Amino acid sequence: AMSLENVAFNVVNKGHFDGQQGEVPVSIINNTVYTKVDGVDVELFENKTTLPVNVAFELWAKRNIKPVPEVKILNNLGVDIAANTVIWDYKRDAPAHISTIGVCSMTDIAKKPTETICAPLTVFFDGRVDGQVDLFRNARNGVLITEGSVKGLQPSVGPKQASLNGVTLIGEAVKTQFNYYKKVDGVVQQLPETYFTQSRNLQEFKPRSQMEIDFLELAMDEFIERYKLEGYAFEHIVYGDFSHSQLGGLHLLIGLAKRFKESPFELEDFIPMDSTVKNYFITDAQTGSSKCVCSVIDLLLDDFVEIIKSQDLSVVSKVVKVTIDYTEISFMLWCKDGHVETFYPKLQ
Amino acid sequence: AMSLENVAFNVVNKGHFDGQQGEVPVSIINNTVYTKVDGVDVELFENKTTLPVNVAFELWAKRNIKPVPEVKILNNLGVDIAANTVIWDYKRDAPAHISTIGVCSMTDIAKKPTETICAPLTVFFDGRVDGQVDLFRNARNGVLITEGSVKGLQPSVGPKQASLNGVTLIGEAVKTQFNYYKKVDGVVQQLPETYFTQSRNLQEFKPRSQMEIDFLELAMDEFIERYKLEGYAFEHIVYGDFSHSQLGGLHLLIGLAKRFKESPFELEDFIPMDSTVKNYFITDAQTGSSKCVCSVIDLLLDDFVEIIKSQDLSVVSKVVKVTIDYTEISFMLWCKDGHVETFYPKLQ
Amino acid sequence: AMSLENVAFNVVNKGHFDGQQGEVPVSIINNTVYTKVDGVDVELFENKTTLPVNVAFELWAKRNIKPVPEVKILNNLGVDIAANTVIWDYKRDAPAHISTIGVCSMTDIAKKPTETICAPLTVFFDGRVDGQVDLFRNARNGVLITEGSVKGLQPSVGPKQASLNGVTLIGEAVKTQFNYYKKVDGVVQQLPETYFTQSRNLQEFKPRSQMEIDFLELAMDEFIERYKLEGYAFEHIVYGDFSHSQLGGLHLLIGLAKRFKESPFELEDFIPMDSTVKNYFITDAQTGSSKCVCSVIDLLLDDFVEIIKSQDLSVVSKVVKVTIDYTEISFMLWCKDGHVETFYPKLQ
Amino acid sequence: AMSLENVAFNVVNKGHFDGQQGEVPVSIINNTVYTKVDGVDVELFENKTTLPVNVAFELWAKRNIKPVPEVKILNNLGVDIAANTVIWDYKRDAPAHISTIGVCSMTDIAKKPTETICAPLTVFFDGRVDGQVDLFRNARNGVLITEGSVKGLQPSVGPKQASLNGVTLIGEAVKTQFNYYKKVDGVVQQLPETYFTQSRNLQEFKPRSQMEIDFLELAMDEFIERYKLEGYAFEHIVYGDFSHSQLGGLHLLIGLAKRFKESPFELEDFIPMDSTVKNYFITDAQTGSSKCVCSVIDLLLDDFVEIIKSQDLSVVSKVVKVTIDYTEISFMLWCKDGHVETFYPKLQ
Amino acid sequence: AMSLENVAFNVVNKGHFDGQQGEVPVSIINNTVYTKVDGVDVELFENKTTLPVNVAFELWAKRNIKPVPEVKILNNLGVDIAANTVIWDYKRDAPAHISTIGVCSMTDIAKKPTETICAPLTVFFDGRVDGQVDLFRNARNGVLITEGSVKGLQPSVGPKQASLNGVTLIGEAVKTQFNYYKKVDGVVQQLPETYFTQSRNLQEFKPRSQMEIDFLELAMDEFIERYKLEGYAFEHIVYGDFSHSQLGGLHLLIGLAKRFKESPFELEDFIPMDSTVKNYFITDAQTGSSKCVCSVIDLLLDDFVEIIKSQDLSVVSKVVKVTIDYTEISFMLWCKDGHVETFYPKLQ
Ligand SMILES: CNC(=O)Nc1ccccc1F
Ligand SMILES: CNC(=O)Nc1ccccc1F
């Protein structure tokens, strides 16, 4: 017997939906769910989704509370739907997927991923849940994560980090590095070799390699010398040119991180969703240099150096395809006389 | 085990709350309750109250569906709250009372009227429900209806009509005429002699006496002649004077019914609620005669005639008090040279 | 080049979406679309659906304005979606189907019904639109209407009436009687023999047979005599029994039409949607007789007589199944000593 | 002459309601109050309450702007209502009490606490306001605060801290330590001996005893030695065990404070109201250790040490009742071989 | 062809409105605009204005993204409207002006500032845009900014700082110091000599003169000695008196900044708009000293010292008019025996 009042009972007593039995009285007004405590209304949930408030509330309450892949990964792998859980998109305060399977009666298209409506959809499977590996094997389309080996299935090692209740972390008391597997049209698919973005914040940025410690700590010319980067235009691409009204380059998070220690800036996240490459409308507070569409990626600097050094530098412009978070990221590479002018995530 | 979804199940399957087990999926968007029937949303309920939508939905579902006293009677008797039912106020599309007893967890102030919070409240008790005559005996404050005698109480015989799911009617297959009993601070009251308003509609007005039949058939002058009404200002009070910009008189529903057969008019119900006297801002379409605050009452014409013939006509202006629907209705009586000038429910 | 403002232009200038170029200024406040005409705002559209206001506005604008099958027929045939039109459900003030094909960018699951997401969906195809009979041939699942023969398909002749901009009618200047054809998993179905409900209103009820004329004119006893209906419980089933608190019988629209000429009653439509059988919570004003869940169907009286005379009357109670509007309507038949006691659409 | 526009006049000119006379024009849209400044709308108030926006606005404007007891205290003492002021709950952005006395015409149940409706309610009285001590003496139920001595009334010394416009502080230019007194059913009640929670934030945590300076500054084993805490499981209870997927212990705010210097964590406040014991759904960012329902209290460490040391350690499990903020807080005490396994606020 | 979907296309692809062609599907619900990315809704804009959501969205998208005068300046100069751009008020999340010219069809009063409706309005002109200087010359009323010299027009040097996408900054890669000119009734007006407020935050405060470095760094008595301020009551006016329940003085931002390093405090911005003098309801966290209406201005300390030293100190009270941000700010000057008691922005 699922119900609004039972969902709120679990939220109040168990911090989330926990299969417990019971009911608390609830009031819904506009987009907010409340419950009486000591005779007054206490807010339990503000619906920021495009779903009816009582539906969003239940989905939220039923969010997966184990570490799960970050939404950008699931998106990059073409996931449409999850088997019998909810991947909550903490960046959008909303379900990451439109529909559900076996979760909620207003949004379910199916009780079980074996139902024929699920066969064209890429269904997300969690091998930490009993039976879900088997259900991947039987599904026409899907993405499977496991903590270990699945007999016969060639694994792809995913990122180190996963999301636990909206916190992106590398697990220590829990495991966040998964094997990933994918199936299209009944056929297991080979996951490409790939880099992974690092998912760091600008407020909390911590380097993760001696090279990155050097970038944060050394002056620009020292660092460029020490890692033999002459002619690669990190002055522009990574350090950022703030001298003109249009802010130049500045496409690596670590570069933003360096600048942020010195002076603040505004990042307007005008498409606020999780993705491998982010676009910001950036305004530098110190200089007033700015740019409407500044693509930023958080690659380990080591990885970005390896990508740019591996490039042929003998054409004016070309599109360079790099596989990142399993998706194929296009960059624009502009050169002159065998040195880099600029290299940036291509704006689409 | 009360729940939004169970209430909706009862509505969908039983036309109203009926204590049945079950659940349907529900969605709430702003003030409307919908349910999914075969993949599309069907409107179950639009909240017109000042309560949270899911709360109003449940009180509406749990409305009393037996003939019950009209809200105007309950209010005139000082009823605060009903015992274990909801008197639905179809004139306000809202619960007639703030709080409930033993009905709904969000609005209940008690489960049983015997709890101490109910003692100072005038509680409504329905003798047709097992045990409620008893509970009225224990109750410090209350109003009781019954269909027949109660041993040791003198009854007050109420109106002929009652409200069945919002239709006011004189029951032929069900009883609508109740015995009334009232208790203030543990003492059974002697209810006053009272007239009753008749609760008719302007559109479907039906005479209930030979005098009313004659009023509808005859011409003004004939009717006034037959019933010896010269000098009582019915021309003004009951027929209505449409010759000036201020619509004159027209304070008796039968007079509005008579005019509405010939030519129509606008009645603006600017305090929409059930009350013994109604105030309308009335605009006569044929003539443009209008009045901002036109008090209207539906008295049996014979009872109105009795009231007006029972007054002293020798002072220019005074307040005349008349018990109606158990409440004291003040009238203004204006006279000149021993005849009536006007007589109207006071606009105080 | 679809846009809010272009849709509004079409509404304002063409009464509906018509593919015209142009733009008017629009403003959206909560669920209402307005447009500026000479400096003030005029209401174009109030959203009563569960879709976003601008989305519902566009689907409403793009409604099919040719006579189309009533929604109850489409649902009974299992239609999921329409090919390149919107069947507007005037009973719910909402789109009849969740999704669209080739109509609206927010709701389209495809541009053409031939895309693979449509193959498992039962698609509605209108033979009056060039190419759609063809598309029905390629379609794995579908329902097709036409005005005339289709070479190589046996037709099923549908109802006389269809819905034109929300008015159900039997077309005299346009055709409303369609041939129906259905395909499940690539196989043309043989549609069952079926009766059709007549889709009449209680207010403007018009007899469509000499028996129905007689039913309206004659007294109960005469009519029952003329048509040899003794022992079939029409007194209860069709005339309705208003003598007890439970309103008895009254399951056939013509019986409600007959009563409504004499005295009025409340029909509460608590699941407002188009369906072959309707459930009303009905309160008779003259008598106070009432019933929470009164199933009503509008069958030609002759067809109802044929159904009831085609049953075995020898068991106390059983389920009688009758194809109507192409769907299986269960009835309860109650008999005693070889005569009918009652017979009603099952309240399951 | 109270009015929306007068309330807004005071807000604009006096920062809050100040009995001043005057009016500014106001516009209300959805849940927000605005006023024109220099021809544009400036937001004055966003209603986060379940009250009508214009009502919440007035209550907010009339909030008590003297230091007042924190809402958890008033709750723990059973306060239902305040005499002639509003205790604004800054943590819920809402009135702490449902109704008022002498404040606001939509929410008043009474103009004065002597009215008989107030007698069953525990009314909050402020002896800094003239007459309110006397009104406590006459009230059947109440809680009284004073700055000094009340002849005959045995005092209870309240917490050091009070809330001033939502800032919890120990007063220096103002007095925040009150005498508390309580009355149930006409009878002064003896307030229990009690500890008080410290009301500290995790961002702003300052130790308040040499012991607490030691906890923050020393390593875990040093501190446990220096205060002879071997066998008392502060390793678990206070320091927190982050080694397993379920975060172990961690029920004292100061322990959260220590960890927060090292690494951040997420505290989901899923019942956001003021209370003596808080429940969080906690996710540790460094380790990914987490717990759905982690009870946290902010006792001075000295006080928590005194509580746990005073316990008999010779049973496996028992419920230990401790009086905190005047309410009786249950703890679970789990022991083995005369040492503490775990000791935590009992989850209800 | 302007449209909701075209505006959203520009927002998504260009970070703001950029004249580009194209459309994305959009959904509007309540006050929020969304668009599909990867099958789910992503929030593009939350309407905090009193305009219809789709109108506010377009105005926002069309905001001027060059450095522009801070709204307080435009207000102080009497600007009603901007020529062919939108000055977005980032402090109110709303257009700074009610109407537009040549921007948006719901809010435009004119396509061009030469239209006769614009002649009484003070129109804001931007000489960085071609033709706009000329349009100032022809306008009956206006305010013009330029980066350089305009032949014949006597300039006023504006503030050093301007606002770029809501960041107030002194330009280095861009120019933020403008010449200002004003016209009333066809006649160029002489802008007064004036100080300028510094527009600093309390979190980010940086001194801007050796004097201000001294104020932040030195003790109170040192600083007062070093700059010969004895008898000028900076102890009160600038340092702030926290000893009594009413917080004394404290009207210079730098004084708040000093205190904030030591201890925090609450500033309730109860009229949140940009202005030259701000009013806060201030609560000091350390002492609980507070004040409902504390006027604060951010003058360079040098400038404030120069203002107060220039005053005659020989009257008890007088109104002192100082021109700041071009508007005439009244101060109250209270003296005794030729020393300053208090000096503060006059409360109106
Ligand atoms: C306090 N007295 C009282 O209630 N009396 C009574 C009530 C109901 C029926 C008959 C009775 F006598
Ligand atoms: C799969 N078969 C099929 O569709 N057949 C057919 C369809 C429409 C008209 C005539 C036909 F023969």
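Every residue number used here counts from 1 along the chain in the order it is shown.
This entry, so its header tells us, was determined using X-ray crystallography, 2.4 Å.
Using N, Cα and C of the backbone, Cβ positions are placed for all residues, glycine too.
Residues or ranges marked as active site, proton donor by Swiss-Prot on the basis of experimental evidence: A:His236. For the recorded site, A:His236 (mutagenesis position), the DSSP three-state label reads helix.
DSSP assigns A:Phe343 (uracil binding site) to a strand. As annotated by Swiss-Prot, uracil binding site applies to A:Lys291, A:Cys292, A:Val293, A:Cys294, A:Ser295, A:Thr342, A:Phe343, A:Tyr344, A:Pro345, A:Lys346, with the evidence given as experimental evidence.
DSSP assignment over the domain 'Nsp15 N-terminal oligomerization' (A:3-63) gives 20 helix, 18 strand, 23 coil. According to Swiss-Prot, the domain 'Nsp15 N-terminal oligomerization' annotation covers A:3-63, on the basis of sequence analysis.
As annotated by Swiss-Prot, domain 'NendoU' applies to A:206-345, with the evidence given as sequence analysis.
Experimental mutagenesis at this site is recorded by Swiss-Prot as A:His236 to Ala (Swiss-Prot position 6686), annotated: Complete loss of NSP15 endonuclease activity. Taking Cβ-Cβ distances under 8 Å and a sequence separation of 6 or more, the neighbours of A:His236 (mutagenesis position) in its chain are A:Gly248, A:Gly249, A:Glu341, A:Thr342.
Sequence-distant neighbours of A:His251 (mutagenesis position) (same chain, six or more apart, CB under 8 Å from its CB) are A:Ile237, A:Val238, A:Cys294, A:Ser295, A:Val296, A:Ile297, A:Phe343, A:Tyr344, A:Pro345, listed in sequence order. Here the residue is the original one, but Swiss-Prot notes a mutagenesis experiment at this spot, A:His251 to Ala (Swiss-Prot position 6701): Complete loss of NSP15 endonuclease activity.
In the structure as shown, the Cβ atom of A:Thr114 (variant position) sits within 10 Å of 14 other Cβ atoms. For the natural variant A:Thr114 to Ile (Swiss-Prot position 6564), the note given by Swiss-Prot reads: In strain: Omicron/BA.2, Omicron/BA.2.12.1, Omicron/BA.2.75, Omicron/BA.4, Omicron/BA.5, Omicron/BQ.1.1, Omicron/XBB.1.5, Omicron/EG.5.1.
Taking a C-beta cut-off of under 8 Å and a sequence gap of six or more, A:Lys261 (variant position) has these contacts in its own chain: A:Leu216. Under DSSP, A:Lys261 (variant position) is assigned to a helix (H, G or I) in the three-state scheme. Here the residue is the original one, but Swiss-Prot notes a natural variant at this spot, A:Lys261 to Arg (Swiss-Prot position 6711): In strain: Kappa/B.1.617.1.
Not one of the recorded positions listed as A:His251, A:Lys261, A:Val293, A:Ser295, A:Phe343, A:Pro345 brings a Cβ under 6 Å of any atom of ligand 2. Long-range Cβ neighbours of A:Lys291 (uracil binding site) (same chain, at least 6 residues apart, Cβ-Cβ under 8 Å): A:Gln246, A:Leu247, A:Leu250, A:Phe281, A:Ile282.
Sequence-distant contacts of A:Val293 (uracil binding site), defined as residues of its own chain at least six apart whose C-beta falls under 8 angstroms from its C-beta, comprise A:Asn279, A:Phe281, A:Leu347. For the uracil site, whose binding residues are given in the record as A:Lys291, A:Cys292, A:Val293, A:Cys294, A:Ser295, A:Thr342, A:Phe343, A:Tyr344, A:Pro345, A:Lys346, the maximum C-alpha distance rounds to 18 Å. Less than 8 angstroms from a Cβ of chain E: among the recorded positions A:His251, A:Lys261, A:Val293, A:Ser295, that describes A:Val293. Here the Cβ of A:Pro345 (uracil binding site) has 21 other Cβ atoms within 10 Å, regardless of which shown protein chain they belong to.
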